[PDB]
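Single-structure report; data block below.
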Amino acid sequence: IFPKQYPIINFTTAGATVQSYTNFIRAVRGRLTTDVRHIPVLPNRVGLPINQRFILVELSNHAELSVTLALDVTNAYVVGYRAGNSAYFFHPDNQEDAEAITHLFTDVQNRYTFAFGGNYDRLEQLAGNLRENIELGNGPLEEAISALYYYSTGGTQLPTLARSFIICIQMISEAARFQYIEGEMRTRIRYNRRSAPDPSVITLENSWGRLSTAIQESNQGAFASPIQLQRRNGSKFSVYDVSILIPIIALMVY
Ligand SMILES: CCc1cccc(CC)c1-c1ccc(C(=O)O)s1
């Protein structure tokens, strides 16, 4: 088939720098937001044409293996990926999204849909580790790309695959959603170190939907009820209005 053509952003771990990773994340944001409350809001899923529903992230590593992740522009989340002659999809939430993803990678000979969604709860269970024990950085991403690639010929076990999804979703989707998490990956690249995310990152990730709702329903930025977030040391604090989150959250779900 001659599939529908979605925008494609490239990143390689070979020779990766703070700047090249920053350019990558900035490019992903720019193609995701094609509407600003106080912070850009991702396009409404309602009435969004199929030709504008997806973007593609092509990842390459030092071994010159390439995989292509497919991102939903309405929530910045990975719905599936292509490696060579195979395409793999998380289980869709509803019939409409199931139809939308039939338009991705349609020239691939083998299409596979998992029974599990791309959510952290199930991915962590499959990986056998929580996010707080899965290291992130250029090293983990290099390994994630290879693990994703070799799943198509059975060279990757499912826990490794699920761990590699958790790495990719955070270093791409969450970093695009939050300048704070983009900064977290920047720092790992600066020290050439790999480390798991701390509670401030993990709780920010868990709070994206609630933070988005609180901001968009706020009275001139003021929240109706406070949102609890975590500090780096695990202690909690309350967020009462959108202003403190401006340097933190870069994209909001509609
Ligand atoms: C400006 C600080 C801030 C604003 C909005 C949300 C959060 C939570 C991710 C944070 C913090 C980041 C680390 C903090 C700490 O370790 O004290 S607070």
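Sequence positions for chain A are given in Swiss-Prot numbering; the residues included correspond to 36-69, 72-75, 77-292, in order.
Determined via X-ray crystallography, 1.8 Å.
Here the Cβ of each residue, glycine as well, is placed from N, Cα and C on the backbone.
The active site feature in Swiss-Prot is assigned to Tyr115 (among others). Under a cutoff of 8 A between CB atoms, and with a sequence separation of 6+ in the same chain, the neighbours of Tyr115 (active site) are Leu109, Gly156, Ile207, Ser211.
Counting every protein chain shown, 18 other Cβ atoms lie within 10 Å of the Cβ of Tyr158 (active site). The active site annotation in Swiss-Prot covers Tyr158 (among others) and rests on similarity to another entry.
Within the same chain, residues at least 6 positions away in sequence whose Cβ sits under 8 Å from that of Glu212 (active site) are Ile219, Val239, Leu242, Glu243, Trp246. Reduced to three states, the DSSP call for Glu212 (active site) is helix. Annotated active site per Swiss-Prot: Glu212 (among others), in sequence order.
Cβ-based neighbour count (10 Å, all protein chains) for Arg215 (active site) stands at 30. Look at Swiss-Prot and you will find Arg215 (among others) tagged as active site.
For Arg83 to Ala, Swiss-Prot lists a mutagenesis experiment annotated as follows: No effect on the toxic activity but suppresses the vascular leak syndrome. In the three-state DSSP scheme, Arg83 (mutagenesis position) is classed as coil.
A strand conformation is recorded for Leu109 (mutagenesis position) in the three-state DSSP classification. Here the residue is the original one, but Swiss-Prot notes a mutagenesis experiment at this spot, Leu109 to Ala or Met: No effect on the toxic activity or the vascular leak syndrome.
Recorded in Swiss-Prot as a mutagenesis result, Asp110 to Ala, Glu or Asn carries the remark: Suppresses the toxic activity. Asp110 (mutagenesis position) has a Cβ environment of 23 other Cβ atoms inside 10 Å.
Counted within 10 Å of its Cβ, the other Cβ atoms near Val111 (mutagenesis position) come to 20, all protein chains included. Under the heading of mutagenesis, Swiss-Prot lists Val111 to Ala or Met and annotates it as follows: No effect on the toxic activity or the vascular leak syndrome.
The Cβ of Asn132 (mutagenesis position) lies under 8 Å from no Cβ of any same-chain residue at least six residues away in sequence. The note that Swiss-Prot attaches to the published mutagenesis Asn132 to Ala is: No effect on the toxic activity but Suppresses the vascular leak syndrome.
Between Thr69 and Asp72, the deposited structure omits 2 residues, and the straight-line distance between their CA atoms comes to 9 Å. Between the CA atoms of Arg215 (active site) and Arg83 (mutagenesis position) there is a gap of 17 Å, rounded to the nearest whole number. Of all the mutagenesis positions listed here (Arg83, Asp110, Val111), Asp110 has the Cα closest to the Cα of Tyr158 (active site). Just so you know, of the mutagenesis positions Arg83, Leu109, the Cβ with the fewest other Cβ atoms around it within 10 Å is the one at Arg83. Secondary structure at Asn132 (mutagenesis position), as computed by DSSP, is coil.
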